[PDB]
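Some notes on the structure that comes next.
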Amino acid sequence: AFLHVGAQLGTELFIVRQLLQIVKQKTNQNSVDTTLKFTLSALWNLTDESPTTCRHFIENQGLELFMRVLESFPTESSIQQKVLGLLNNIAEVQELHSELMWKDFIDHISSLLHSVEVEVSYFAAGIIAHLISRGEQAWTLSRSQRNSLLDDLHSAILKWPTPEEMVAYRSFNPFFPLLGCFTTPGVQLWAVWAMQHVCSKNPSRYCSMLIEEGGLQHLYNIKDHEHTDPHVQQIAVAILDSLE
Amino acid sequence: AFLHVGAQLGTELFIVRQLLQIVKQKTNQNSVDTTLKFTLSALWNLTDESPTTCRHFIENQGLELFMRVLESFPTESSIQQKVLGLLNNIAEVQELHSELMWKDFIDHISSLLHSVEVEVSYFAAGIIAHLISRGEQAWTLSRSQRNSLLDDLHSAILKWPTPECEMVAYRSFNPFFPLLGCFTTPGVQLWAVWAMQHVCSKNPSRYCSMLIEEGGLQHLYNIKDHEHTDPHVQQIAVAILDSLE
């Protein structure tokens, strides 16, 4: 039995709010312990593929909280990894785009994009890639930082070493729009790089998911677009032969 | 995205643990408040249709804490309802039957069967019915208490008024089906039929098609024609029936 019809959504939003309260406590106590880490995990997991949870996170000031956990633990890469990963889930949500065009937010993650901890930088790139993908007038912040950041995104991915599981997906669908941003080649480079990674270390799961969800057509579409960035085109042909 | 493949149940259980911590901090503060009531609803729904969460609850000192919650809030009817509804979910899981063979627990439940609030005693009766439905042999506690509790379960169901709103939700009637066959234990069949009639009449659009799809018509018809059956269980059975037939 349960409380009433529909009570499940109410208690998921309640759980989100209590987890955020724990995060706030821990940050206040400067206490990097196992339950803070598990709270960041649980939050990150609940935002997975749930626009509703991501909306709630925002509405309970979670973005300001996570800016503060980033400022209070600048040496804890596992922590920033969970923080930015959840924020990557949020940047995946189109109606939430305006919420992230905060100056201190974008500044902090443009800082973290240049970490050499790929575990950390991958999700900062995710955030920036999704954001820039929304187009020009959608960008309500400094036009010059948009133009800077897309180049830096491209450059920082190129420096990535091949990691030793950074991330897991149930679907590639949030990637496919990125794959078509020829105007902005770092967005694609992040997408194809992410795909190459997850396909390369758990192919049984991920190559299948990719094919079933119609990825081949998109990759291959980059292929015959004769005027694409050569870094992107190279990664995409690697991914294609992986299947083909 | 998420952390690694198949990493969701570690977080579910971490959540049950943290909700229990909230319960014990609110209890020590003697602080009936909206956070505590939300926390008890969250625990209730999480145990819904999942013997793993029930097990993790009992594993993390869940039911001693719920005992103390009952004891610290003797008049709070909504608290008691949420406590007892979780405990009813736990009473449905057969592997976990042994861990509810506890005098203090059974005493708490038998008392709350006589609440003047049917929202409370309904779940007390659910716990009692699932518990005594499992045969005399699985009752590691007293048999005198068992007999007296069947007599009281039956008598109390008949004192119940029609509730105002729907008191509870169910995704499935399957837990009830085994109780309807317990012809030897009329109170258990009585609770099961009363609960079906209640949800069916409060919310027929939801529960009538559900009850017909999961094969309830047959358990009900079996009650209808079985030669020796309790009158009241039979009355409620054919009422449920002719509200379709």
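One-based numbering along the chain as shown.
This entry, so its header tells us, was determined using X-ray crystallography, 2.5 Å.
Any Cβ shown, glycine's included, is placed from N, Cα and C.
For the mutagenesis result A:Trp44 to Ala (Swiss-Prot position 522), the note given in Swiss-Prot is Complete loss of N-degron binding. Around A:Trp44 (mutagenesis position), the C-beta neighbours below 8 angstroms that are at least 6 residues distant in the chain are A:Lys82, A:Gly85, A:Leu86, A:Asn89.
Just so you know, the Cβ of A:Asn45 (mutagenesis position) picks up 24 other Cβ atoms within 10 Å once every protein chain is counted. In Swiss-Prot, a published mutagenesis experiment is listed as A:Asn45 to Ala (Swiss-Prot position 523), annotated Complete loss of N-degron binding.
The local packing around A:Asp48 (mutagenesis position), expressed as other Cβ atoms within 10 Å of its Cβ over all shown chains, amounts to 21. What Swiss-Prot notes for the published mutagenesis of A:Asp48 to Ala (Swiss-Prot position 526) is this: Complete loss of N-degron binding.
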